[PDB]
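Novice: Here you go, one structure.
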Amino acid sequence: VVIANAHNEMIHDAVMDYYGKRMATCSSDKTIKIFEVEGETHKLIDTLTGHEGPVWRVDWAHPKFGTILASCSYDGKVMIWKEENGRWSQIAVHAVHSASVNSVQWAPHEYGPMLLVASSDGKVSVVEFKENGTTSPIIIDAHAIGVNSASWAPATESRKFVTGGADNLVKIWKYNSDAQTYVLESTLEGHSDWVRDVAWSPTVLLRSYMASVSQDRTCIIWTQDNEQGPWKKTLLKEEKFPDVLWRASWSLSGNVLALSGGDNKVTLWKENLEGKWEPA
Amino acid sequence: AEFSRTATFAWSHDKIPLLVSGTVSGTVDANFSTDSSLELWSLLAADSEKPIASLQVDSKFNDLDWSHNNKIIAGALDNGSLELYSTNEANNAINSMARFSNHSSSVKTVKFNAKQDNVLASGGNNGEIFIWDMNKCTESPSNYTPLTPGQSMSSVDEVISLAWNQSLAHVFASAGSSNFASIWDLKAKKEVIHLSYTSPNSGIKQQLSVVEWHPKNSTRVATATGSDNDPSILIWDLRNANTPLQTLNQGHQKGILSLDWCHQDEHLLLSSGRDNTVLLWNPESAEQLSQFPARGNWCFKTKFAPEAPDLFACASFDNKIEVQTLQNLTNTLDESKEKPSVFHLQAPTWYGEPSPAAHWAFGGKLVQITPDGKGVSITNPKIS
C-alpha cells in the first residue's frame, strides 16, 4: 500500500488516525500531510504549514475530541490542527521550550485532551486544552543535555510516563496532587550513549513492559511487576545492531516490538515462553 | 551553567561534559588576584557554584586540552613549561602528573591528537612545536625529549594555534602571527605547505592566526584571519593550496581568535574573535547560521563539548567561562539579546533520522518509511 514520494525532503514520521483510514506524514520541508488509505489507494488532502524548521514527529489525538494531529519541529514549537468541515486549520500553537522539540504524544483519552512535549531544551511540558483556547501548561526539567522521547503509561493520580535522555538516562514520572506536577520515580540506567527513543506499552498483563532504544545501538526492555518491584534491565540481544536505533513501537495487542533501526531496517520482536526475545 | 571569572577551559570526552577551568594569563583583577586554581565542573551539581575538585598551581594557564578522555589534561603555563594532570575518574578528584619545560621560556598552545590519542602538541615562541608520546612521557621527566618537525619560517612568532588532521593522525597545522599557516607531515618530518591568503580584494596580506581542520575530509583546513578588519575563515582544500575553496566572509568585525569545527557535523563551524560576538557558520556554502551574544568583548576559547554538540562554551577575558546551548529559542514563558539567528540554525546532522520510524496501528498494520526516505509503506505482517 505504498504512497511513493509523499514529500520532497526526507520524511521523519508516518502516523495514522485511530482508524487507520487517514495518515499523516511530516518532513524537513517543514510540512506535514494528511492522507486517506484504502486497499492500496492514497488520497492526499491538505498540507499543514506554519513550521519554520524541520518537523520531527506527529501524533493523532483520540477521535473522542474529533480529528486532531499534533506536530513538533526543530523550531522549538509543537502545533496542533483540527479538521472541522473536512478543511484543516491550525487550532493552537504550543511553544514554551527553548530549542527543538523531538517528541510529542497524546495522553489516553481517559486522561483527556493532553499532550506530552519533550524538548531538547532539556525540559518537558504537559498541556491540556481547556475551552476558550488558553491552556494551563506544566513544565518540569527532565534531563541534562536534553530530552528525546516522552511516551505515556496506560491509565490506572497514577499517571505515569517514561522519558529518554540526551544524557543516557531513562526515567519514570508519576503525577502528584501534592507536588502539583509530575515528579520523578525511576532512573533506569543502561545505555552508554544517548537515549534515542522510549515507548511504554498498553499491555495490561501482570507485568509492565517498557522499551528503550539509543545511540548506544541497543534496546533495553525494562520489565517491572509492582510498586516495590524494581525494573529488570534486559538486553534485547547481547550484541550491537550495526547502526543506531531511532524508534521503538508497541503493538496494540499481542505485545510485539517494532524496532525501527538506523541501518534503515525495521525489526519485529516477541518474548518467547522463558522471557527472552526472538524475531517474527 | 556559568561560574568563576577569567580562565581557559578544556572540555572532556564523556557524554556527561566536564569542564577544566585553569586560570588564564592575560587579565588581572581590580585588586590583582594571584593563584590560578585549575578547578573542575559538572553541569549537574547543585547550582554549579562549587567546583568538583580544584588543584592550586604555581603559575597561570595559556591553554588546556584533554587527551581523548585518557584522563590527561595538558596545560600550557605562564613559565614555558607544560604540565599534564590526571583526574582519577570524572567527577572524582583532579590530581597532577608530570611537568616539563624543554621549551624556551614560553608555552602557548596545547593540542591533543584524535587518532593515536597518545600524541600531544605544544607551540612556543621561537616557533617551537613539540610532539610528546603520552605513553613514554610519564616515564621520566628527566628531560624526556619530544619531537620536532622543522621547516620554512620562524623568528619569535609563537605558534598560538595547533590543530590536527581528523583523518590522518599523520598530519597537523601551525598558526601564529605570521601571514603563513603551516601544514605538517610527520612521516615526511617537515612542513609540506604554506597556506597564505592575500586576496582581500583590497590587496592586503592577511595573517593566519587560527587553524582547525575539517572533521572527516583529509584535505580541508580552516584558516582564520587576525586583521582587525575584514576577518575571514577561508576553507582551504589542500588539493589546491593556491586559493580558498570557500571563504566565510563579513561576519566578525575586529580580528578572530578561536575556531571549533564540529565533529558530529561538518556543516557547523563555531567562531570566536576579538569582539563581543560568537558565530556559528555553515562552512559548506558559507551561510552565517546564528550569532550568540558574548561575555562583553574578547573571547579566546569557544568549543562544542566534544561529545555533546548541542553544548558549547565561551571563554572570555571579559568575565567568566560561559556555557551555552547551540539553541535558545525565544520562549513564550519568559520574555541583552537572546541569540538572533540568521539563515536559520539548520538542524545538526545528528538529528537526521533516516530511520524507518515505524508504528503499529489499527488492525495490526505496521506503518513505516522506505529506503528512499520519501515513500511511506503500510503492511500487515505475520505475527507467527
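Chain A uses Swiss-Prot numbers throughout; the residues present, in order, are 2-157, 169-292.
Note: Cβ is positioned from N, Cα and C throughout, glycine not excepted.
Copied straight from Swiss-Prot:
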- A:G176 to R: Leads to mislocalization of NPCs and overproliferation of the nuclear and ER membranes at 34 degrees Celsius (MUTAGEN)
- A:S224 to K: Growth inhibited above 30 degrees Celsius (MUTAGEN)
- A:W262 to R: Growth inhibited above 30 degrees Celsius (MUTAGEN)
- A:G266 to D: Growth inhibited above 34 degrees Celsius (MUTAGEN)
Novice: Select one residue from A:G176, A:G266: among these mutagenesis positions, choose the one with the most other Cβ atoms within 10 Å of its Cβ.
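Specialist: Sorting the candidates by Cβ neighbours within 10 Å, the top entry is A:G176.
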Novice: Near A:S224 (mutagenesis position), which residues of its own chain have a C-beta under 8 A away, given they sit six or more steps off in sequence?
Specialist: A:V174, A:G176, A:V182, A:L200, A:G202, A:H203, A:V207, A:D209, A:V210, A:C231, A:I232, A:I233, A:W234, A:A260
Novice: In sequence order, which residues at least six apart in the same chain have a CB under 8 Å from the CB of A:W262 (mutagenesis position)?
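Specialist: When sequence neighbours closer than 6 are ignored, A:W262 (mutagenesis position) has A:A211, A:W212, A:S213, A:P214, A:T215, A:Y221, A:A223, A:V268, A:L269, A:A270 within Cβ distance under 8 Å.
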Novice: Would you mind listing, in sequence order, any of the mutagenesis positions A:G176, A:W262, A:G266 that have a CB less than 8 A from a CB of chain B?
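Specialist: So the ones by chain B are A:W262, A:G266.
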Novice: Express as a whole number of angstrom the distance that separates the Cα of A:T157 and the Cα of A:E169 across the 11-residue gap.
Specialist: 8
